[PDB]
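Working notes, beginning with the structure itself.
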Amino acid sequence: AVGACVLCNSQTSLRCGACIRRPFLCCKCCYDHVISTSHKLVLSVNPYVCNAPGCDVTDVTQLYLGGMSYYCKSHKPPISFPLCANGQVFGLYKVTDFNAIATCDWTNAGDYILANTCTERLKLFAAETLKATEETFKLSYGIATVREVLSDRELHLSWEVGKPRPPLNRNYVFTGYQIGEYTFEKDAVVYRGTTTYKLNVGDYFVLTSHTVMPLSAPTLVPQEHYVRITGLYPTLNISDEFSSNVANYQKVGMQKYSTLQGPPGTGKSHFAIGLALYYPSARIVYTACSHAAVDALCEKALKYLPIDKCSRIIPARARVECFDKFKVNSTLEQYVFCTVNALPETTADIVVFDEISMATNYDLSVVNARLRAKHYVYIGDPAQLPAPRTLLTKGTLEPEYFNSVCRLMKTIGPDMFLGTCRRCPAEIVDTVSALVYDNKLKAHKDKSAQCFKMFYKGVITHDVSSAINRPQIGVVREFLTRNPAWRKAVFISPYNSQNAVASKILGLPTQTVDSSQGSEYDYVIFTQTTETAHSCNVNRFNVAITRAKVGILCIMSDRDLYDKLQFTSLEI
Ligand SMILES: [Zn+2]
Ligand SMILES: [Zn+2]
Ligand SMILES: [Zn+2]
């Protein structure tokens, strides 16, 4: 029971027993915590509890030291000292922000604001606390027992009475019973098992509650600026393709860590892989939270880097299908592509952490704990989507609060900014440039004259909470008959239920705005579905319309975002 105080590092035997992460708090900070919060249980080798037989006094403010033991006011000997007095709690070696992190339920946006504006040790305490609170919350839901199986992809479920039913989307991942992880989509439901197994009737599914490990490494290592490129050896023969990023690559070797804000289609993966060609002998670990982000880096590496020096790290508990072209699980290869949770304990000359808007402070800390590098490059865009905060229900989380990296990019600016969008028609570039980039994003492409908008509120029905707009899908159906080139469009909306309906009525491939992030398609058809904070979110709107290379049709519910679209308006 010997450790360091999370607020002032002073050594102690005192841990707060009421905090779910039981942080070590010194004599001074333990007092400031117990006297200002409902937290009154203090722990050491032995807890601070009344030693008198059958006594239930556990409140440190109602306890005293009687020689070497602890007793309440009713049981203490005449010669006894209060454990709580004079701004200290008794212990060996003898905060407003800590109290709020320690006691919040993580349902308000203000809780996440604090977890990102506090000191570095409090950011780790906040990240550990939040993740443990998120995992304990998973236990609240009800079990689903297979009543009947229809085909190889569809079944019917029987839910536990009394306990709430979690939202059925590709976001919530169940664990089958250990018949592999399973996922659900909208009385006939669609079942998706990782391991192809003949769905046994009577078997049950439960959400994967994993143990939250403690955080040691900071979210960001301390910044170091150098006079020369350090520990990296540049090429003088650098491919003309990557010449645009030479000054940025030099900035990377002249700092401990660097931030790159890359709006959609501005060249983030090109930048990440070109960094390997610019420092040809440097061992680079490419990491991101999702398998899709890691795979998109693998695809770019396949095109420019020697395949024999690449390796895709895959966890033995193979969840989803990923990149199969590199040698699997070779930690020692020069180029290692791996998701944040599967990272081995290794070193590198450069660590590239991509899709930084999707990282949490927990992820930022894990990377710093498993990878010791000469340089760290954080690539992403705070104008794109963050990681879903399952507990957050009240208030909106602004980009400067996504994580420490996004906070830096939004306050002091990013170290490097990719200012030219090469993917999108100018109509889209001009719209998002004004909306989220302060007019700094420029279009490479001309206006395509294939970007349309329609203001159509339709009718909003709901599949539990997930929304559907059948009249908006009807407008799309009518448009498709008159615009056959759009037969190849990807249908996008903010809701899985809208997408399930569009899939059956239109037959187009479907994507939620959130799962479309990082991907691009020639034609995109977007139905806003509703006017909610979710469907009107500017970052979500930004991602939605920037998926299109050639054309986009936006069927809008919100007048504000409709008016902001620099698209040709359609009638009906
Ligand atoms: Zn302290
Ligand atoms: Zn506490
Ligand atoms: Zn007592």
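Chain A is numbered as in Swiss-Prot, which gives 5325-5418, 5427-5509, 5518-5526, 5531-5916 for the residues shown.
For this deposited structure, the header notes the method as X-ray crystallography, 1.9 Å.
For all residues, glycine too, the Cβ spot is worked out from N, Cα and C.
Copied over from Swiss-Prot, here are the features:
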- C5329, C5332, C5350, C5353: Zn(2+) 11 binding site (BINDING)
- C5374, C5379, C5396, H5399: Zn(2+) 13 binding site (BINDING)
- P5401 to L: In strain: Delta/B.1.617.2 (VARIANT)
- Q5412 to H: In strain: Iota/B.1.526 (VARIANT)
- 5581-5762: domain '(+)RNA virus helicase ATP-binding' (DOMAIN)
- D5584 to Y: In strain: Epsilon/B.1.427/B.1.429 (VARIANT)
- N5592 to S: In strain: Omicron/BQ.1.1 (VARIANT)
- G5606, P5607, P5608, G5609, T5610, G5611, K5612, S5613: ribonucleoside 5'-triphosphate binding site (BINDING)
- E5665 to D: In strain: Gamma/P.1 (VARIANT)
- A5692 to V: In strain: Theta/P.3 (VARIANT)
- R5716 to C: In strain: Omicron/BA.2, Omicron/BA.2.12.1, Omicron/BA.2.75, Omicron/BA.4, Omicron/BA.5, Omicron/BQ.1.1, Omicron/XBB.1.5, Omicron/EG.5.1 (VARIANT)
- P5743 to S: In strain: Mu/B.1.621 (VARIANT)
Worksheet item: Which site among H5399, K5612, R5716 has the most other CB atoms no more than 10 Å from its CB, taking these as recorded positions?
Response: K5612
Worksheet, complete the sentence: Whole-Å Cα distance, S5613 (ribonucleoside 5'-triphosphate binding site) to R5716 (variant position), is 22
Worksheet, complete the sentence: Expressed in Å to no decimal places, the gap between the Cα atoms of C5379 (Zn(2+) 13 binding site) and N5592 (variant position) is 66
Response to the item:
DSSP output for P5743 (variant position) maps to helix
Worksheet item: How long is the line from the C-alpha of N5592 (variant position) to the C-alpha of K5612 (ribonucleoside 5'-triphosphate binding site), rounded to the nearest angstrom?
Response: 12
Practice prompt. Between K5526 and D5531 this deposited model leaves 4 residues unbuilt; compute the CA-CA distance across that break and give it in Å as an integer.
Written response: 9
Worksheet item: Those binding-site residues, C5350, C5353, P5607, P5608: which ones have a Cβ sitting under 6 Å from ligand 1?
Response: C5350, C5353
Worksheet item: Among all the protein chains here, how many other CB atoms are within 10 A of the CB of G5609 (ribonucleoside 5'-triphosphate binding site)?
Response: 22
Worksheet item: Which binding-site residues among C5332, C5350, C5374, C5379, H5399 have CB under 6 Å of ligand 3?
Response: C5374, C5379, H5399
Practice prompt. Going by Cα-Cα distance, pick out whichever of the recorded positions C5353, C5374, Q5412, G5609, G5611 is nearest to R5716 (variant position).
Written response: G5611
Worksheet item: Under DSSP, is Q5412 (variant position) helix, strand or coil?
Response: strand
Worksheet item: Highest CB neighbour count within 10 A among the recorded positions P5401, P5607, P5743?
Response: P5607
